[PDB]
Structure formats: structure tokens, C-alpha cells
Amino acid sequence: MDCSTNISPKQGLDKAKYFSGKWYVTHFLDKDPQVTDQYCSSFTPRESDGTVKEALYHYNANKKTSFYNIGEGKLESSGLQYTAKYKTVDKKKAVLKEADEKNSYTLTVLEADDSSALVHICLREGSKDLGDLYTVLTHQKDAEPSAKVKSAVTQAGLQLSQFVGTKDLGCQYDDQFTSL
Ligand code: HEM
């Protein structure tokens, strides 16, 4: 699999709108999943002096378990785009597996407004692209994405209807973990 090539951050985006509150994924478009389980996800991104730190949560909707990470990266000169290396942690943020040099993800902000966002994520390990994901984000579980963000999907060359909507997955979140 190769990650999607025509991906760059939207210029003129206000980063105060992206690095704010917490995000819940309402819709995801996964190009070539290596597993068949469907996930829900929430995360809390913060930025300081061009360094991004984000608490990340995944819920396996099939098995009904969840895992936790902390991503850390630098902002590109391009705008709201960053490559993050990532710690694996328990629900209390104790560090399990250290962040290394060969596993990373690149996140690109395609749109962001007061309620909603669209982001693209390329997951890599070494020389291999492992995941290519577009996610629609909102600030509360099961809030409706904004008209501006639905527009950005169509502008990215995609069909929102082709995304998996997470409302139907029976998602469970851990809001204590994502606080901070
Ligand atoms: C609903 C949205 C999402 C889905 C469906 C999804 C799906 C997946 C899947 C299937 C895996 C493989 C897990 C495994 O079997 O080991 C994974 C891993 C991962 N995802 Fe997500 N993901 C979502 C959102 C995100 C977001 C928003 C981020 C980062 C901001 C992200 C970053 C990662 C990272 C860093 C890993 C690797 C963790 C590890 O290897 O321990 N994902 N994701």
C-alpha cells in the first residue's frame, strides 16, 4: 500500500481551532486495512513552539477493548502538518513501549473550524506505508460535522457516504484519559 499523494495542509488555517478541546472521529476512510476489526478514536492535540504532543485513544468495536498512545512531533514549515513518533501507554499514561526512530505517523489538517475538522493520517513503519486514513472530527461524541467540513471532504475528491460512520459501532470512550 502507498499513502495518498496529493496531501498538503490547508493554508490560512488557524491553529487555535485545531489545537483545541478534544476530537472524536465521526467518520473514517481507510484505504487498505491490514486487520478487519473496526475502531473508534478520540485524541487531544496541543502545540507549543512548533512541538505537538497528543494523547491518543483507540477502541476496537469488535473485541471491545482499547489501547492508548502519546504522539510527539514537530510542525512542518508547510502549516498544520506534523510527523509524530509515539509512546505506547496504559490507561494511567504509564509508559510501556518507548517511541522509536522507525515507527511514525504523518498528520495533515485539511480543514478545521469552531466545531469540526478533516485530517489525513499516513502510518509508517520503516520503509513501509502501513495505513492511510482520512477522519472527520467533531468536539463531542455524535455531534454533526459542519457544512464547511462536509465541503472539504468533497473538495478532497472523496464521497462522505463511502466513509464508515462510527455512530453505529457502539463506541466507548475514556474521557478521563483524553483530559489534558
Ligand atoms: C476511527 C478512526 C481510526 C481508525 C479506524 C484507526 C485504525 C487503526 C488500526 C486498525 C490500527 C492497527 C492496530 C493494531 O492492530 O495494532 C491503528 C493503529 C494506529 N493508529 Fe489508528 N485509527 C484511527 C484513528 C487514528 C488517529 C486519529 C490517529 C493519530 C492521530 C491514529 C494513529 C495510530 C497509531 C499511532 C497506530 C499504531 C499504534 C501501535 O502500533 O501500537 N489512528 N489504527
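We count from 1, first residue shown onward.
The backbone N, Cα and C atoms fix where each Cβ goes, and this holds for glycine too.
According to DSSP, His58 (heme binding site) is assigned to a strand segment. Residues near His58 (heme binding site) in space but far in sequence (CB under 8 A, at least 6 apart, same chain), listed by position: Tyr39, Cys40, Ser41, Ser66, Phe67, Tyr68, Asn69. The heme binding site feature in Swiss-Prot is assigned to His58.
Under 8 Å, Cβ to Cβ, and six or more positions away along its own chain, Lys22 (mutagenesis position) finds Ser42, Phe43, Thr44, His139, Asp175, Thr178, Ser179. According to Swiss-Prot, the mutagenesis experiment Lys22 to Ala (Swiss-Prot position 44) carries the annotation: Slightly reduces anticoagulant activity.
Listed in Swiss-Prot is the mutagenesis experiment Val25 to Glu (Swiss-Prot position 47), annotated as follows: Reverses orientation of heme cofactor. DSSP assigns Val25 (mutagenesis position) to a strand.
Among the sequence features in Swiss-Prot, the mutagenesis site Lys93 to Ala (Swiss-Prot position 115) is noted as follows: Reduces anticoagulant activity. The Cβ of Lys93 (mutagenesis position) lies under 8 Å from the Cβ of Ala55, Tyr68, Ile70, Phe177, each of these being in the same chain and 6 or more residues away along the sequence.
Among the sequence features in Swiss-Prot, the mutagenesis site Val95 to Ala (Swiss-Prot position 117) is noted as follows: Reduces anticoagulant activity. For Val95 (mutagenesis position), the same-chain residues that are 6 or more apart in sequence and have a Cβ closer than 8 Å to its Cβ are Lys87, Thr88, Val89.
Using a 10 Å Cβ-Cβ cutoff, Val25 (mutagenesis position) registers 23 neighbours. Ligand 1 lies within reach of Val25 from the mutagenesis positions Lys22, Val25, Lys93, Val95, judged by a C-beta closer than 6 angstroms to any of its atoms.
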